[PDB]
Amino acid sequence: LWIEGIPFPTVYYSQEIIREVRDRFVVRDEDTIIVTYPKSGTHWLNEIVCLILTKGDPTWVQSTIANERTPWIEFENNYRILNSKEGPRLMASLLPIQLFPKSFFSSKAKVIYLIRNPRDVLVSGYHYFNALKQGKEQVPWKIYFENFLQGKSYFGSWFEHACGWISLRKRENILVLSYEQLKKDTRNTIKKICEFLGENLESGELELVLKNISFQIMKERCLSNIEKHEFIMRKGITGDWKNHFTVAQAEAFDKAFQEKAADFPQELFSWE
Ligand SMILES: C[C@H](CCC(=O)O)[C@H]1CC[C@H]2[C@@H]3[C@H](O)C[C@@H]4C[C@H](O)CC[C@]4(C)[C@H]3C[C@H](O)[C@]12C
Ligand SMILES: Nc1ncnc2c1ncn2[C@@H]1O[C@H](COP(=O)(O)O)[C@@H](OP(=O)(O)O)[C@H]1O
């Protein structure tokens, strides 16, 4: 289904809902949003955000689900519950910039946009989208590669979703993060988001938020609902694409990228 020329999953979304979210859904200055592209460490960051809030106690995140923890605006009829006004409102989304609520661009509510190596995103998506895809209807590696190179993937081309969203990286209320800088520069990134959010830490609580976000701890984690509960934590490693991209595929990816996103490749593109 192409909703406003955008590819979505076949359920949990509608045109009336996604159109209503872009033009008339209203964000308060006190509402926070976690916007990401799929297979980029979405659940990781979400859990880090909640674990700072609880001062590192993981009991809350064990008895909850990411959607039922940070509801997703465009997800089904969730926006109806979200219209209830409760001071601070924590939400999440996966939308590219052109379809994000137009109202947000005139208000200064806080947004965290997470990014990851598209090749690692490609590899992470390939595994997950083929984990439990009716057995042998599972897509081969080449089909998936050329499908990612074109825009044929959920929530659009990774380039347009990113280019549109990262055109605001130097804006006041925009915080851009990388999955890579969370793997390499882990504790000093949490100190940096705490500076953008005014939430402060004590030298005991820091060693607690940081313990329970580790892959292994998070790997051992309430109700398993409709989505895959166990095939989410696959590797958690950075640069697994080198185990998947042939050299001819890495050249075809480097030429598409070096042509598509021309203006942004300076900092944050330091993953290597
Ligand atoms: C169902 C679909 C995958 C279909 C497939 O097997 O290709 C997946 C891919 C991305 C998923 C979403 C994203 O992972 C973000 C959210 C994560 C939450 O844990 C559930 C809701 C949430 C909004 C997910 C709903 C649903 O499970 C989605 C939309
Ligand atoms: N606690 C954690 N620490 C490190 N990586 C994590 C993590 N939780 C999830 N991830 C990784 O984040 C990716 C999932 O992205 P998303 O959250 O957007 O669906 C997966 O990558 P891999 O498939 O490379 O293992 C998963 O392993």
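So for chain A, numbering is Swiss-Prot's, and the shown residues are 6-226, 232-282, in order.
According to its header, this structure was worked out by X-ray crystallography, 2.5 Å.
The backbone N, Cα and C atoms fix where each Cβ goes, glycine too.
Listed features, source Swiss-Prot:
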- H48: active site, proton acceptor (ACT_SITE)
- 44-48, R121, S129, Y184, 218-223, 244-246: 3'-phosphoadenylyl sulfate binding site (BINDING)
- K44 to A: Loss of sulfotransferase activity (at pH 7.5) (MUTAGEN)
- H48 to N: Decreases sulfotransferase activity (at pH 6.27). Does not affect sulfotransferase activity (at pH 7.5) (MUTAGEN)
- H48 to T: Impairs sulfotransferase activity (MUTAGEN)
- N72 to W: Increases sulfotransferase activity (at pH 7.5) (MUTAGEN)
- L99 to T or V: Decreases sulfotransferase activity (at pH 7.5) (MUTAGEN)
- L99 to H: Decreases sulfotransferase activity (at pH 6.27) (MUTAGEN)
- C232 to S: Decreases sulfotransferase activity (at pH 7.5) (MUTAGEN)
- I236 to S: Increases sulfotransferase activity (MUTAGEN)
- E237 to A: Markedly decreases enzyme stability, both apo and ligand-bound forms. Markedly decreases sulfotransferase activity (at pH 7.5) (MUTAGEN)
- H239 to G: Has little effect on sulfotransferase activity (at pH 7.5) (MUTAGEN)
Exercise for the section: From the recorded positions listed here (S129, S219, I222, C232, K245), select those whose CB sits under 6 A from an atom of ligand 1. Expected result: none
Practice task
State the three-class DSSP label for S219 (3'-phosphoadenylyl sulfate binding site), counting H, G and I as helix, E and B as strand, and everything else as coil.
Solution key: coil
Exercise for the section: Among the mutagenesis positions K44, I236, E237, name every one whose Cβ is found under 6 angstroms from ligand 2, counting any of its atoms. Expected result: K44
Handout entry: Of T47, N72, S129, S219 (the recorded positions), the residue whose Cβ has the fewest other Cβ atoms within 10 Å
Key = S219
Problem - Same chain, 6+ residues apart, C-beta under 8 Å of the C-beta of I222 (3'-phosphoadenylyl sulfate binding site), given in sequence order - result: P63, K216
Handout entry: Separation of alpha carbons, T47 (3'-phosphoadenylyl sulfate binding site) and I236 (mutagenesis position) (Å)
Key = 18
